[PDB]
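> Just passing along the structure, written as C-alpha cells.
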Amino acid sequence: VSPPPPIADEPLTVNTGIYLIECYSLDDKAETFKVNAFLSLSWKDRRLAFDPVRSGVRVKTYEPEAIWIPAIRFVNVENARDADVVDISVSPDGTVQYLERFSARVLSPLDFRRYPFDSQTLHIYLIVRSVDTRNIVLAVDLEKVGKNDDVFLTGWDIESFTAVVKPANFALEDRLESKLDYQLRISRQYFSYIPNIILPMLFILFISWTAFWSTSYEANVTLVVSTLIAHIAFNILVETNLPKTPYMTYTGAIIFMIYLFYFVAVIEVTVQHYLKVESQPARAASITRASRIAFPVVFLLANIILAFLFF
Amino acid sequence: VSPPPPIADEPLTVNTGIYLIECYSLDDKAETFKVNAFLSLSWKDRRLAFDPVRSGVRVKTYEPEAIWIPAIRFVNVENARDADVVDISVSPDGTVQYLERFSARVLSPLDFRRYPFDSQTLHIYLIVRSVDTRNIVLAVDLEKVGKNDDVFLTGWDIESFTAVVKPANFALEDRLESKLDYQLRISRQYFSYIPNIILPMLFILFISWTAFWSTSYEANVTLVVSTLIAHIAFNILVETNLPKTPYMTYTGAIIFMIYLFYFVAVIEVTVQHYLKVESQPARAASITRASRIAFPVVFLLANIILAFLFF
Amino acid sequence: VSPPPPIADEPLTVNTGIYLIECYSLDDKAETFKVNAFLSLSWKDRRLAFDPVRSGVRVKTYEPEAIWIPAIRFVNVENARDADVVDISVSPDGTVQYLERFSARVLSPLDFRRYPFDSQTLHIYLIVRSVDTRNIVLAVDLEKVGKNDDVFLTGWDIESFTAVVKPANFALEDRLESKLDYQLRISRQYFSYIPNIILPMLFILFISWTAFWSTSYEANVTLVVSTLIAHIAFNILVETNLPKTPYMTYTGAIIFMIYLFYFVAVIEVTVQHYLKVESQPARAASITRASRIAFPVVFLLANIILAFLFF
Amino acid sequence: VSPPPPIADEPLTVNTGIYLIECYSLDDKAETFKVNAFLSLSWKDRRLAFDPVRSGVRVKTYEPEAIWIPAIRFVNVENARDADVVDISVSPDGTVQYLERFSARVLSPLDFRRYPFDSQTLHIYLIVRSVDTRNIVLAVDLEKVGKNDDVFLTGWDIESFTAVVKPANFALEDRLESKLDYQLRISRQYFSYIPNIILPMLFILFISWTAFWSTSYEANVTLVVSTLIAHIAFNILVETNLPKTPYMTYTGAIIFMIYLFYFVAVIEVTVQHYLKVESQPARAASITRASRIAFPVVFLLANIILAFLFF
Amino acid sequence: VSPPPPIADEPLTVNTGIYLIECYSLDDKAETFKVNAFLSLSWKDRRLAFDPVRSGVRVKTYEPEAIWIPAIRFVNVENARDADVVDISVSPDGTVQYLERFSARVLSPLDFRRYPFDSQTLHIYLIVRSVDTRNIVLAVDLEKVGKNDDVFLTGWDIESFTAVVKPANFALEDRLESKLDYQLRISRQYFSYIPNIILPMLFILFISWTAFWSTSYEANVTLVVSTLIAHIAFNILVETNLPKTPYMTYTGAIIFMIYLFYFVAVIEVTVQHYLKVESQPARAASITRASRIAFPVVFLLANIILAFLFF
Ligand SMILES: [Cl-]
Ligand SMILES: [Cl-]
Ligand SMILES: [Cl-]
Ligand SMILES: [Cl-]
Ligand SMILES: [Cl-]
Ligand SMILES: [Cl-]
Ligand SMILES: [Cl-]
Ligand code: NA
Ligand code: NA
Ligand code: NA
Ligand code: NA
Ligand code: NA
Ligand code: NA
C-alpha cells in the first residue's frame, strides 16, 4: 500500500494526540520514565472515500493491514513502543481515525540543580519520515491531548501535559522529518527529604557544636569525628538516589559545605587542646566563645548565599 | 468481524469475572503487585444462535479469530496483560462464554500513613471502549468472581476480592468507556517489624538514657552519639523499604521524633558537664534526676499522642 | 480441532511426566525457583490411526498445529512457561507421544521456621481444564518422572523429585479441572551460615562479656555499645536474605534474644559504675562476679530452650 | 519432513562446532555466564544430492523450512538460546553445512575453594535426541571449534576453548540422547583483590597489634574493637560477591581465622588490664611482650598451613 | 532470493552508515552501552532496474520480503539488535536504499587506568559474511554517518562519532567476513568525583594529621582509627562503581597509598605514646614535630609521582 496522493502538491497532515493512562517509574539515575497512553492519528485518504447514502454505513472499520497507515515513531524511547491497535475508523470523505494504546520507556534529561526542590519538563517526541511520493507533516489535535484524572507519578506532582502545536520540520538523510514535542510538567514532592535527610543532617551538625561548650578533648574528638562519619553516610545515601552531574546540585552544595564546617570544628577542637596543654586556657576560652557564635552565624549566612544562588 | 447488532438501541452488556489463581510481588516502592488469574467474558451474539436438534451439538466451541470478541483492557497495568484463551463456548441462544488465563503487573497506589500496621485496597480496573456501530457496557457475574483458597501474598493477609457491580461509564475521545473496579483487600502482617525494627530501635534509645545515671561526660557522649548512629542506620533501613510520600507515615513520625530525644539527651549531657566543670554539680544533679523521669514520661505521652493521631 | 471422541462415556486420560534438566535461582524473599525440564504428555486419538503399509512409516511425526493437543498449564507459575516442542509421535492405534522442553519460574511457599537448618517441599502443579465435548483427566507415567544426576540447586541439597499419582479433580467455573502435584524435596546447606553469621555473632557477644572483668566504665560502654552495633549489622544482613514472616525463624529468635543480653549487659555496666561512684565497689564486685557466670549460663540454657522449641 | 534415511543401519552423524564471538557476565553468585557464538552443524542428506554440471550451481543455499535440520539443544542453559540462521549450504553429495549465530545464558557450576586464586572449567553441553526412524549422534569438527582473539571475560583470563570429541550417548525416556562437552578454561584475575581486600584487611589487623605496645586499656579496647568492626565490613563485602558454599573457600578461611586473632587480642587486652588493676603489672608486661611475637608468628604460621591445605 | 549476480567477478559493495538518535546506559562494571540509531545500507541489484518512463515511477518502494537484502550483523552486541525497517527505495539503475532504526546493547571494553579522568573509544563493529555465489564487502557512506545534536550520554562528553572507512577482510567458518569499525569517542565528566569522593577523602585524611598536634593517645587512636574506617567506606564506595581490573586505576592508587599514610600515622601515634610512658617525651616531641611536616610533604610528593606515572 502506497501513501495517499496529493490533490495539489500539499504535504499530508497527520493530526496526533497522546492521552496518558498511566505514569510510572521516574528513575532519576537513568533519567527515564515509563508511560502507558493512547496515541491517536488522523489523516485523509480519498481512496477510502465512500457514499454514506449508498453504503448505508456512516463509518467503515479496518484492520491495519488493509490500509496505508503513517509510520509514527518516538524519538526519545529506549526500545520501540509496545502498541495495540484499538480502532481504525474511516468516514465517508476518507478521513481515517486511528487509535492505539501503547507503553514506552522514555529517555528525558533531568535538571538536578535545585534538587530536591526541582521541577521538570519531561518530553515525548513524536516523529514521521516523509516518503519519495509525498511529504508527511505532523499536527496536534488538542481535543485528543490529555491525561486520566487518576494519573499519578510516585514522588512527584503532575502540573500539566501539553503539546507544542508547531512541529520541527527538518531534513535527515535526504528526506523530510516532522517532529512534535509533548511536554509533561512535573514538580518533585520534597516533603520526605526534610524529616529523612535535611533535619537528621542538621541535628548531627548541631551535636558536633556542643564541643564548643566542652573542654574535654577526648569527648570533643568523639563528638566531631562521630557526627562527621554520619554526615559521610548521608552524603553516600544522597548520591545513590542521583546520577553524576557536571554541576553542583542544591543538596550537594549544602552537603559539601558542611564538610568545611566539620573540618574547621576539628581545627578549633585541636587549637583549644594545644593551648590548654601549653597553659594558655584563657586564649583557648576566647576562641571557644567566639566559635559558639561564629559557627551558627556563618552556617546561616552561607545557607542564605546558597539559597540565593540556587533559587 | 463486526459487533453484534442491537434488537433495539440498547448497549451490549459484557458480563465479566476475575478468579485469582496467584498473587505475588507486592512492591511497596513501585506500588505494584503481580497477578495470575482467569478472566471470564460473556455476551449475546444472536448471529451465532443455533438449533441444537439440527446441529447435534448443544454447545459450539470457537477459535478467537472465528468470532467477534469485545476488546477488554486493564486500565492500571504497567504493560498489557499476557493472555491465553482457554475456551470460547456458544450456547443455542447465541450466548458466548469466553475464558482466558492472564498474568499482569498491576499499578495500584498504597496508603503508607499507618505503616507497617496498614491495610490496602488493591484495584484491578477492567475497561471496554465502544465502537461506532454500538456501545459496550461492562457487568459483573458474581458467580465468576473469586480466588483460589491457596492464594497467598507474602507479607500480607488477603481479606476479600470483590467487584463494584455498577461500572463507571464516561466519555473518552467521544466514545463511551465502561470501567469496572475489582477490589482486593489486604492487610500487612506487621509481626516481623516488632523484633527486627521496633524493639531494636527502642533498646538503643533506652541505652542512651543510661547516660542519666552517669557523671562520665566521655562515656555519655559515647552512649548518646553511638546509639544515635544506630538510629540513623534504622531510619535508612526503613526508608529503603518504602517510597517517598508527601505525608508522614506512622513509623516515620516515631523515627523522626526519636531524633529530638537524642538531640535533647546531648543538650542534657552537655549541660551536666558544663555545670560540673563550673563547680555546680548540685544543679547538674537536679537536671539529671529530672531527666531520668522526664525522658521516659515525655516519650510515652508523645507516643500516645502519635498513636491517637494515626489510629 | 475438537478433542478425541470417547468409545463409551470414559474421560480422556492424559499421562504426564516431568524430567528435570536444570534447577536454579531458589529466591527465598520471592519464594520462587527456576526450573528447566522435559514435559511429556500421552493420550489416544483414534482419528490419527494409520496403516503403516499405506503410510510407508511405523510412527508418524506431527507439528503441534496439525493436531489436537491437550492444553496443559501450570498452576503455580509467575508467567506462562517457555516451551519448545521436541517431538510429537503418533503410533498406528492413535497413541500420541508429545515431548516438550520448558523453562518456568515456579511460585512455591517456603517455611523459614527452622532457617537456616530448614527443609522444603517445592511444588509444580500441572493442570487441565475439561471441555463441553469431554472430560480430560491427568495421570502420572512414573517411567517418565525423574531428574538428571547433575541437577544441582546452589545452596541446597536435592532429596527427591516425585509425583502424587492421584490427581485433584474439582469443578471450577462449571467445568472439571484435573490437577497433579509434582514434589521436589530439598534441604538447605546450612554450612556457610556457621563461619559467616553464627560464629562472628557469638564472638562479638563474648567480647562484650569481657566488660565483666573490667572496672573501666568508659571501656565497658565502648565494649558493649560497639559489639551491639555489629549485632545490628548482622541482624540487618540476615533479614535481607529473608522475607518478612508472620512467625519467628530460628536465627531470628537467637538474633532477637541476643539484644536482651546486650541490654542487660548495659544495665550491669551502668549499675557497676553507679555503685563504684557511690563508694559501694564491694556490692558492684558481687554483681560483676555473678554476671561472669550468669550471662554464659543463661545464654546456654536459653539456646537449649530455643533449640528444643524449634527442633 | 522426515530425517535422512540410512544406507545401512548406521546412526546419523551431526558434526558440530562452536566459535565464541563474545563472552560476558560471569556471575559468581548465579554460577552463570553469557555467551554469543557461532554454532555450526553438518550432516549428509542424500535426498538433497544433485548433479552440479546439470544444476549449474556448485553449492545450493536453503531456507531452514525447506529441509530437515537436526534439533540441537543446549543442556545447561537458563532459557532456550536466541538463534539466527546465518547460512545453509548443500554440496552435490548431499552434505549440509548449517551455520547459526546464537546468544545464551549458560548455567555452569563454579569451584570457589581457592577464591580469589581460582581457575574454572566452564561447560556448554550440546545435545541431540534421536527419532523413531533413526539414531542421531554428535561429533566435533575441530576446524570449526574456536574463539575470536578479542574475546574477553572481565575479571578473568581465558585459557582455552576445546571440545571432548567423544560424545556421551545414553537412553533418556526410551530414545537415544547424544551429548557433547565444550570446555572453556578460565582463571581469575586475582590482582585487584590484593589492594582492595587482602592488604586493607591485613593493615587493620596489624593496627590492632599496636595494643601490644600500649598500657592504655581504653585505647586498646578502641584499637581492637574498631578494627574488628572493619573486619566484619570486609567479611560482609566478600560474602556479597560469592554464593553460599557447603565448603570453606580460601579467603573465607583467612577471614574466619582472623576473628580468632581479634578474640585472643581482646582476651590479652582484658588480662593485661585485670593484672595492672590487681597491682601485678610485671606479669602483665610478660604477657604483652610475648604477645608482640606470638601473634605475628602464629599468624604467619597459620597462613602457611592454610596456603598448604588449599594449594 | 539469491544475491545480485556480478557484471564481471567484482565483489558486492554494501555502503553503510550509522546515525545515532540516542546514547544511554554506559555501564562501567558491564563495559556496555545502549544505542538507538539509524542503520542505512545501499547496494546495486540490476535485477531490480526499471525504465522510469514506462513504469511512470522515478523510484520503487519494497517490503523486505520482496527482495534480497544483505544480512548485516553487529559483532560486539549482547543480543541481536531490535530493528524496524523504515524504508527500502529502488532507483531506476537498481540501486537499493535501505533504512532501518535499531536499538542494541553494545559490549565495548573500557580502560579505567586514568579513572575518573578517563576517555574511551566505544566501538560498533558492523559485519557481513560472503556467500558461495559472491563476496560481499562493506563500505562507509560518510554522508550517512553522524549523530543527532541532542545525543547525550549521562556522565560523559561525546567527542566524535566516525568510521574507519577501510573494512577488515578475513576468513571465518570457511567464508570471507567484511568488518567495519564505527568509533564513538567519549570522555568522562570527572566533576562530581571532586565534591563527592576526592575532597571528602582528603578532609578525613587531614583530620587524622591533627593527631600530630595532640599528646592524648586515646584521642589520637580515635582520630586515626575513625578516619581510616571512613576511608574504607570510600574505598568500598569507589570499587562498587567499577569492575575488577588486572591493573591499578588512578583513584585506586591514591586510595591504596592513603592506607599506608594511615598505617604510618598509627605507628607514629604508638611510638609517641610508648616514649611518653617511658619518660622520653622530648624524643617523642621530635618525632611528632617532624611528622607535622613529613606527612603533608611525602603526601604531596607521592601524588606528584602518581599523577606523573598515570598522565
Ligand atoms: Cl516508537
Ligand atoms: Cl490489558
Ligand atoms: Cl461523561
Ligand atoms: Cl459512544
Ligand atoms: Cl504454564
Ligand atoms: Cl537451547
Ligand atoms: Cl545485530
Ligand atoms: Na499500513
Ligand atoms: Na474476535
Ligand atoms: Na571512645
Ligand atoms: Na493443537
Ligand atoms: Na527443519
Ligand atoms: Na530479503
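Numbers in chain A come straight from Swiss-Prot, and the residues shown are 47-357, in order.
Yeah, the Cβs are placed from backbone N, Cα and C, and that goes for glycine too.
When I checked Swiss-Prot for this same protein, it listed these features:
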type	residues	note
MUTAGEN	A:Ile244 to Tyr	Marked gain of function, with a ten-fold shift of the proton dose-response curve towards lower concentrations
MUTAGEN	A:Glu264 to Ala	Decreases cation selectivity. Decreases the binding affinity of TEA and TBA. Nearly abolishes block by Cd(2+)
MUTAGEN	A:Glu264 to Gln or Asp	Decreases binding affinity of TBA
MUTAGEN	A:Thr268 to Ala	Increases the binding affinity of TBA. Weakens block by Cd(2+)
MUTAGEN	A:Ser272 to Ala	Increases the binding affinity of TBA
MUTAGEN	A:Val284 to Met	Displays an increased sensitivity to propofol but not to desflurane
MUTAGEN	A:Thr297 to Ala	Marked gain of function, with a ten-fold shift of the proton dose-response curve towards lower concentrations. Also shows slower apparent rate constants for activation and deactivation. Displays an increased sensitivity to propofol but a decreased sensitivity to desflurane
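Any idea what these are sitting next to in the structure?
Within 10 Å of the Cβ of A:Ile244 (mutagenesis position) there are 16 other Cβ atoms, across all protein chains.
For A:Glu264 (mutagenesis position), no same-chain residue 6+ apart in sequence has a C-beta under 8 angstroms from its C-beta.
Taken residue by residue with DSSP, A:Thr268 (mutagenesis position) is part of a helix. Cβ neighbour count for A:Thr268 (mutagenesis position) (all protein chains, 10 Å cutoff from its Cβ): 23.
In sequence order, the list of same-chain residues 6 or more apart from A:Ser272 (mutagenesis position) whose Cβ falls under 8 Å from its Cβ is empty.
The C-beta environment of A:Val284 (mutagenesis position), restricted to residues of the same chain at least 6 apart in sequence and closer than 8 Å, consists of A:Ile243, A:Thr297, A:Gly298, A:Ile301. In the three-state DSSP classification, A:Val284 (mutagenesis position) falls within a helix.
Residue density at A:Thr297 (mutagenesis position): 25 other Cβ atoms are found within 10 A of its Cβ, drawing on all protein chains shown.
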> In whole Å, how far is A:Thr268 (mutagenesis position) from A:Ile244 (mutagenesis position) when you measure between their Cα atoms?
22
> When C-beta separations to chain B are restricted to under 8 angstroms, which of the mutagenesis positions A:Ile244, A:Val284, A:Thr297 qualify?
none
> Out of the mutagenesis positions A:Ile244, A:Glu264, A:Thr268, A:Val284, A:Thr297, which are near chain E, with a C-beta less than 8 A away from one of its C-betas?
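From A:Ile244, A:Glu264, A:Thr268, A:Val284, A:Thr297, flagged as close to E: A:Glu264, A:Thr268.
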